[PDB]
Amino acid sequence: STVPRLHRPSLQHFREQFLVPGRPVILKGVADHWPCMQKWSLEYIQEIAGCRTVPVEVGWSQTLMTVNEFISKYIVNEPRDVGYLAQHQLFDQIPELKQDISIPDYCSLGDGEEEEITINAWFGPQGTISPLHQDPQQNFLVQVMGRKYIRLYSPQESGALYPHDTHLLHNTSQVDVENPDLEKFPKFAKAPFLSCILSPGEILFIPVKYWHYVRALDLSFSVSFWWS
Ligand SMILES: O=C(O)CCC(=O)C(=O)O
Ligand SMILES: [Co+2]
């Protein structure tokens, strides 16, 4: 079913009806006028960040290149393969860019320190996929450029999601959400879920340990805030 959308909810309402019970929600009217929303574009990103080295996930492999190289090879014209500038603390690397975002006010409802919030960039072409997985903190995923299809499964459904059998990968599902092998993973079929298309200016709250799967529908840039 579709993740609910709420316009600038009060801190207390967000706390009591979403944060405490661990229910996903899309926050509207919160990040829609952050400077990033109008400023970020390929040319702006090239100008500020183009010369800096970033990690890039290819496919599968992990490599390093400049932001300019990443754009040239994996976004513009006709890329040969899928590349994704994923899960990278770009704003620690480039303080000038950090000026264009801010910490959502709702994070102050947490028990953690603002200092310790981890801010990651997620920048890539249409078609990037983050396989179904869960993270150990709360998340606000802020969509800046393009749209993403997102599937969400509650931590209560973990037994239908066939986590990998190693410590290192136990927070990742073995299932390919959009083409599941139901012969091998039959329990996946019956597990309920939420989904949405997250659009520019919107924030998705992903509760701590909620399983999420994400596919970019367009050239996309998202910023996540992992907080407690
Ligand atoms: O946007 C994506 O591809 C994945 C984002 C994600 O997993 C996160 O913010 O924790
Ligand atoms: Co995640």
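Just so you know, the numbers here start at 1 and follow the chain as drawn.
Header entry for method reads X-ray crystallography, 1.0 Å.
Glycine is treated like the rest: Cβ placed from N, Cα and C.
Taken from Swiss-Prot as is:
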MUTAGEN   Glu57 to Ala (Swiss-Prot position 238)  Loss of L-arginyl 3-hydroxylase activity toward RPS6
BINDING   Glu57, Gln87, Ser130  protein binding site
DOMAIN    83-228  domain 'JmjC'
BINDING   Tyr84, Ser130, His133, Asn139, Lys148, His212, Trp226  2-oxoglutarate binding site
MUTAGEN   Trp122 to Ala (Swiss-Prot position 310)  Loss of L-arginyl 3-hydroxylase activity toward RPS6
BINDING   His133, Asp135, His212  Fe cation binding site
MUTAGEN   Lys148 to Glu (Swiss-Prot position 336)  Loss of peptidase activity toward methylated histones
MUTAGEN   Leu168 to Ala (Swiss-Prot position 356)  Reduces L-arginyl 3-hydroxylase activity toward RPS6 substrate
*asked:* Of the binding-site residues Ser130, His133, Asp135, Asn139, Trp226, which one has its Cα closest to the Cα of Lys148 (mutagenesis position)?
replied: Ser130
*CA-CA, which of the recorded positions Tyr84, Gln87, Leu168, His212 lies nearest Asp135 (Fe cation binding site)?*
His212
*Counting each residue once, how many in the domain 'JmjC' (83-228) are helix, strand and coil under DSSP?*
27 helix, 58 strand, 61 coil
*Out of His133, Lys148, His212, which of the recorded positions has the smallest number of neighbouring Cβ atoms within 10 Å?*
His133
*Listed binding-site residues are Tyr84, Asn139, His212; which of them have CA atoms within 10 A of the CA of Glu57 (mutagenesis position)?*
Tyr84
*Taking the centroid of the Cβ atoms of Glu57, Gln87, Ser130 as the protein site, which other residues of that chain lie with their Cβ within 8 Å of it, listed in sequence order?*
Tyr84, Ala86, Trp122, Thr128
*Distance between the CA atoms of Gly59 and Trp60, in Å, given 7 unmodelled residues in between?*
4
*Within 10 Å of the Cβ of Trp122 (mutagenesis position), how many other Cβ atoms are there?*
24
*asked:* What are the sequence-distant neighbours of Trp226 (2-oxoglutarate binding site), meaning same chain, six or more residues apart, C-beta distance under 8 angstroms?
replied: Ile117, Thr118, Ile119, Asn120, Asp135, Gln137, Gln138, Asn139
*Among the recorded positions listed here (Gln87, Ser130, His133, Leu168, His212), which has the Cα closest to the Cα of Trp122 (mutagenesis position)?*
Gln87
*recorded positions near ligand 2 among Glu57, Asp135, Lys148 (Cβ under 6 Å)*: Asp135
*With a radius of 8 angstroms around the mean position of the C-beta atoms of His133, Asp135, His212, what other residues of the same chain does the Fe cation site pick up?*
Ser130, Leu132, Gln134, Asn139, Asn171, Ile206, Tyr210, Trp211
